[PDB]
There are 6 protein chains.
Amino acid sequence: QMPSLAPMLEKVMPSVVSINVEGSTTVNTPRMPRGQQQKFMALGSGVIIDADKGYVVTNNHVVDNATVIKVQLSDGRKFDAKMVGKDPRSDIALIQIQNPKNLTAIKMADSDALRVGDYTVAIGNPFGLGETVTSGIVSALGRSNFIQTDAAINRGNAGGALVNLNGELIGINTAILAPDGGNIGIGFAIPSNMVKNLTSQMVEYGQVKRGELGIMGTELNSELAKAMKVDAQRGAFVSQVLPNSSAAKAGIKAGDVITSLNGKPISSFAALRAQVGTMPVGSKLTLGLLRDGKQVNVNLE
Amino acid sequence: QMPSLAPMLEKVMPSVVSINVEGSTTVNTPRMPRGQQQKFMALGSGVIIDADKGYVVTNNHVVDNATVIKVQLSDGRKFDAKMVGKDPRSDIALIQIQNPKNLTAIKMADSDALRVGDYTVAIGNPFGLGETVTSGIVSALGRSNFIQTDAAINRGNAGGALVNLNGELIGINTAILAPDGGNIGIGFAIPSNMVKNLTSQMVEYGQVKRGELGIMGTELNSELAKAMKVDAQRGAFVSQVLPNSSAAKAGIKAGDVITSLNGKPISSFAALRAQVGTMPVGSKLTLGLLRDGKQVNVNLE
Amino acid sequence: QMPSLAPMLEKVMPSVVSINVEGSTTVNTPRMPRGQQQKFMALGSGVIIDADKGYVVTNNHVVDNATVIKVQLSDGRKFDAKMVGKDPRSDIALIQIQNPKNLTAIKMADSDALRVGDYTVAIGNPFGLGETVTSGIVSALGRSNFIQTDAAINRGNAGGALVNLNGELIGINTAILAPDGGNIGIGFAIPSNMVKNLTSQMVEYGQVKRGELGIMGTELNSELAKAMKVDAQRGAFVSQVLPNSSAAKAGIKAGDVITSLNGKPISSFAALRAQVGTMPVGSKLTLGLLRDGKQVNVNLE
Amino acid sequence: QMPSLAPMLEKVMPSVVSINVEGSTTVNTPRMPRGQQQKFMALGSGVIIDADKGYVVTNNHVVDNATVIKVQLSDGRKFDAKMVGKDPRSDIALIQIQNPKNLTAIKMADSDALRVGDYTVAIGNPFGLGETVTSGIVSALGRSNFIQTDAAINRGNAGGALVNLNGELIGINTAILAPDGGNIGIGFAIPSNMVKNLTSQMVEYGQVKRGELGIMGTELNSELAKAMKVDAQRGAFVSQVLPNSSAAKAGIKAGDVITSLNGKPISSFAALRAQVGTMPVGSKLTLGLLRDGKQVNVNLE
Amino acid sequence: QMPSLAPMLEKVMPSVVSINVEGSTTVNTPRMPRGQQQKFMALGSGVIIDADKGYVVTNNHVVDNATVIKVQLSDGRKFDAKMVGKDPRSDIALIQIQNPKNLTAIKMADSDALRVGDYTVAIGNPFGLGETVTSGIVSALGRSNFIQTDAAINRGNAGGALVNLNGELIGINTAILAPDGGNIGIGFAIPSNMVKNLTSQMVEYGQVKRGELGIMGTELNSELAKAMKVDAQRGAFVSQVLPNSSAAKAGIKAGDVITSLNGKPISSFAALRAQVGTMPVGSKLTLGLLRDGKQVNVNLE
Amino acid sequence: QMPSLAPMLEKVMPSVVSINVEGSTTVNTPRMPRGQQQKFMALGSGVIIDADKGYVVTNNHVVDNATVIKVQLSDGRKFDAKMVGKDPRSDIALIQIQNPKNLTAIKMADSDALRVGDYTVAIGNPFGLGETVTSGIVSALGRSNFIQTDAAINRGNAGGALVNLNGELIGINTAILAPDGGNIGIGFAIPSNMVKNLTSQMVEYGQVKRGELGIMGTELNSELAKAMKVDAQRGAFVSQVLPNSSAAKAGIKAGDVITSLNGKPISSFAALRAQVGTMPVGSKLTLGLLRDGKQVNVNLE
């Protein structure tokens, strides 16, 4: 008969869940005529990632400041969940289902396999009226990072799951304009792998460990810096490398002068110290290193 | 060759029509520096539903306050139409073609058959520049009610017809924010069946008959109400049932205490009287009834 | 030396006070991503009207929903006050100082004596930064009602006291756009007399008694109405007058047909019933009565 | 007793009148969902300028597009008025009272006598709630042109009359942002003399005659222009002067090169042709003429 | 395996390029507190249309006012380009790659072959974050002109290329709201043929030649016009035709009275002179000619 | 004759001047479709404070980022001025007239003498159309600090001079919402004395010296802090006083616990360090000191 997503969607829908948050937050006491605790209600979607432990990935902007979190399965069943870890930078959080039973976990695809022309579908709650599904394609890939897809709802709240035609997880859709869950015109999402890495740090550490690792250099134009080349100057100097932190790994040594980070020119030396320090461990960033030919990819830790 | 909708679209396009409304409306006389009749022009789409009588379904927000309505077929032909019935609640209206000839009516699908993953396409006039077609999927179903689809134009005016891959009618797209024909981010529409039922009441009665039918109960906590259970109180009490209005049908009897209407908890007794009274006859609502197990679906009248 | 208001202002400033309100109010629980009690703080000015009892007139939009109200005298002294009565219609309220001692009350002028060219000065808190004084003239008088004065602060919150050159009370400035304490461009205020009358009803009754008093007529065009004149029809008919409620006083009798209320034509019969029913007792409204010459002023009760 | 404006105000109030306009205007037919004649109502103030003929000066933005204009005297009396002339440039218009009787005309002051520190008061209808009076001083004078005064209402509609302490007319307040009757922050007005001149052209000609009068020159850098000086060039050249139009009067002759008009440098030659051509006859503009010392004041016609 | 666009997209991506403009523009000198040259940076997409000459079509709103334009191929390679021609009306421009080498040009489809149901995909830079691809269908065709497609990004900048399933060029997407590169809700684009014609005029003439060609008629109701029919008047008269400019071609002769231009009624005679004069040569417009049956399509020049 | 300000205004107007600033500022390069130096023009008023040296006080938001500053006297004369010092905190700056000749300096009043009822007048350029004068009264005094006056223009740019009836300087009007020269509804200004002190630091030091002077204490609840009282805790502890910086002057000694600064409670210890550190030397702030009776006024340095 007619082609439809319903078939695969009926295999995926189980592993998607609706999250009902109740929390409190400190707010300014209203001055009139036109600090105190105010109760709010957040509402999102999430995916069951570990059927046995009852691990449910979700967005940090949903579960932030939560006092009580509840989970309802697509079949109607409700559970209590407990926080386990969040990550405001990438807007990802892990919750756990208290008393998990007959749970289906989603099968995660290798996000590295993604290409642009690929079809996707997004499952979530743009307007809070219940689980809404929409389709589209992989519009852009922050590497081949990040996933950008036209399969996203206008004026809607960045829902949860991003899925391929086989009904596997290729990512969690996110809101880039936090603390404002909305749209920029197109959908952004953390690829499924970044998601898995991110998620295991939360299970293991209560959070994702920041990998702020230069090595131990000295500004360009300084004492030990000006001494060397300075032919084709302008950039961030690197004096040492002995810490062996993806530096004896990045094939980097003394004297180098990095001036790139995935395209964007690294002006100052602190420019590196900051940009490479706010990223999540396991990250795959590329550094355009200056020394007459040099550009290696790093892996935090 | 290449896959396209054009083929089926060429079978559906005939049954779609362009409606040109001209009407008058009472307006405030402008006060300056910065009641009277003002002439306006509304513009929509509609579907030929009965080829012989020349019945054309359309949106109430298009044909409301109309003095002269004209219809132009996709082939260029123009006819005069006459109103027959409208329904502001669901934003649906029926017009009739004066002198119908060589008309094609659309084949209506059973909307009950719809599932979420299904593909749809929407035909209409978002910006008045002529008949615009767009595609998408069934994003959400107010039952399996209402149809929500991503196949809807941003900042556009809720067009007319919603159609499956076989070129059958699965619904009429509507504007939830009346009297403002616009978008919320995604498309809403009355499923084709609700459409047909709605439409036949207009033909038969000049309007859709409201089925405001409780039975004849008494508030919870009252004289004849407090007398009974009150174990697990909090809700809307039901004293009688003899009227036999979907009550000797809903398997409901004296003593009951309804507290739901398709999910939303029924607080007061008038809360039922109102919510169940604004709906269209033939409706299929579900009542979470309290009496230690009870929840039956009703059918107005 | 130089002319100044400071002199008289130093005689008036004592009788002006700063009110610090703390209250709670029911608010919607915030839905995110972007009922409960929320604490607010209101802030106004007021005038000591009765030195002995410690009566302080103020604006209802200041003391509304108040849990704790405090009063600070211009000399620094703070007292606790207790509500006694409010009146949202005119935005006037009466509070009482708990433990009043060495209080100065202001001398109230007869507002009836006011003419337009007269000078005024306004004392209050437009921006909450403390007691601000401004001058101007009587721009318009809702009779010679209401007082309109240019002596009002742009974008400011309708302060409290309105005062003449002798330092007497000619009125309390009010906000016409409640619940929004702001400006329309010019200042509105309840004349001092209306203020006094209003204020004594609060002391005496806990509120100002509404004087909704027609008499007992029948719509124009009805049974007992059409029977009479109908020459120069169009208006609100009056059948009876026996209730003697400012009707055996208004020189009104059976058959009359009122069609005015201080200028504005009285269309329907309920138009009178409403307009004359929302006003405060003691009011002085004028009724353009139809019967070939008739227009008398009434005094509620 | 206390100082007040009421006294003089009671001498001026008679000569002020309230204008009630009713008109029609061509408007776009509304396109929905969201040319024809639409009826509006304008409302202003004006001053009786000629008691005998019943001449009432007012603002053009009040009486523009008027079908029926009515006048009500401060004592309550109503008359019908007829248009006589308007002038959108200065926003001034003259209406005539049909059947003038027991009229008081205002005594016009010589505006040339004005200085900045002088006190003024403004009478009008900022918000349509009736005749509102406000005070202030002469904030700026477009000569000593135009009158700018702080005696103007915020967010209000540029009322009518501007008056000194003796109750004489020093000007009519106007709206610079036509067709939007509002405030810029301070009040602008046509001085009383400009008003009188303007007004007599309307009586005499149905409008104010534009005095677009250069003489007959040739652009600077042209054939007959470059031939001469060109020492300290850059400006508008003047070839002839024989027309004797305030040129044999302005002491101007062949060869001149004007480059000023009351301060603003005259760039091109058409820059003069335009700026000096949109002004009202009788105007007093000053031209910074180049020829090594020359700057005379002109008087149109 | 799974269906995807990536395959064909990998064949098309080469012929798409990223344009980095740097230009200057005259701007008003800022007045504070709150003419000069200001440097800006524009950014777009474009398609390699001629591999050998290195012709790259793009949008005029991207390359307008450009001082330096650079081109980067999808493989990373950068070239300098030089302007060759622009066309603000249709928002199309042609640039040339300086030193073109190993270039792939796209294969252009015949746009005339397009039908509505057809699938499309759009490639561009909505938010400047790099080349973004999105899909959709042919929503409307300004003939079967113009192409309207749902394959367009919300709040995005009208990207560049519009492509069918075979990876051929069916058009360049454009911004209708210039000089504001944004969305109306749906995508507009110049069909590929109009594109090719447009583009060859730029190569050949530095611009697209306007074909403002009536013939030589006289207004309806005039001397030589009223003389004839006037039966079913109201329109634009046509006196002559001898110029042979698509008039001895349009089968038009003396006496005619055109009153249409692709639907819109031609009111006046200048209405034709203007509408048919702003269009690009080679255009295919239709004229509803009055003479009791007549409507032929023209081809500029 | 009639009362007016013109007389005294003619004595003050000379000492007021118009400042024409021309400057450059670093701005973001515009990204299109919708760092570099951009030229702007600022415009203000100022007062000649020292006739001989040609010292002209003005607002910092006028002369900030200035490359060329010009001064024009009320009589028309223009001079070049040079910066000497600015002070963004209070928005005050000092410029010097190059080649001062026949200058009149204004006579400064002792601001300490001010009371609220006093009359003021403000001279400046709200809309850039030239020197505008407005009147009013002293609405509030940040001590008897700061001067708040109703003598300020709506939506206008905080002009310059604030003057009493004798034509003496009582202050310079300022904009509290920098870098936005506008109104809050009422006028704020630095009293004339604060002005003089401020201004002499600029002459003497190129700027106003910040008097950030605690003494040398230790947080409350710390080692040397908890040791003492703690009876009626909650505040900022003070351990030492030996620095003799308005501490052996403020009658302050070891052990004290300050918790006020002109009304506002001093929560933390750094709360003092900051608030008392951003103020201008010579300041007169009051500290509510805790030790069972203690509150002395300080004088920076």
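Numbers in chain F track Swiss-Prot; the residues on display, in order, are 37-70, 105-214, 223-379.
The header says X-ray crystallography, 3.1 Å.
Any Cβ shown, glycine's included, is placed from N, Cα and C.
For the recorded site, F:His131 (mutagenesis position), the DSSP three-state label reads helix. According to Swiss-Prot, the active site, charge relay system annotation covers F:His131 (among others).
Less than 8 angstroms from the CB of F:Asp161 (active site, charge relay system) sit F:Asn129, F:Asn130, F:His131, F:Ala236, F:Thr252, F:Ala253, F:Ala256, F:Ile268, each of them six or more residues away in the same chain. Annotation source Swiss-Prot lists active site, charge relay system at F:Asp161 (among others).
Residues or ranges marked as domain 'PDZ 1' by Swiss-Prot on the basis of sequence analysis: F:280-371.
Under the heading of mutagenesis, Swiss-Prot lists F:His131 to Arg and annotates it as follows: Loss of peptidase activity with no detectable changes in secondary structure.
DSSP assigns F:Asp161 (active site, charge relay system) to coil in the three-state reduction, placing it in neither a helix nor a strand. Gap in the deposited chain: 8 residues are missing between F:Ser214 and F:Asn223, whose Cα atoms are separated by 8 Å. Counting residue by residue with DSSP, the domain 'PDZ 1' (F:280-371) contains 14 helix, 15 strand, 63 coil. Distance (Cα-Cα) between F:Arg70 and F:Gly105, which enclose 34 unmodelled residues in the deposited structure, is 18 Å. Counted within 10 Å of its Cβ, the other Cβ atoms near F:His131 (mutagenesis position) come to 26, all protein chains included.
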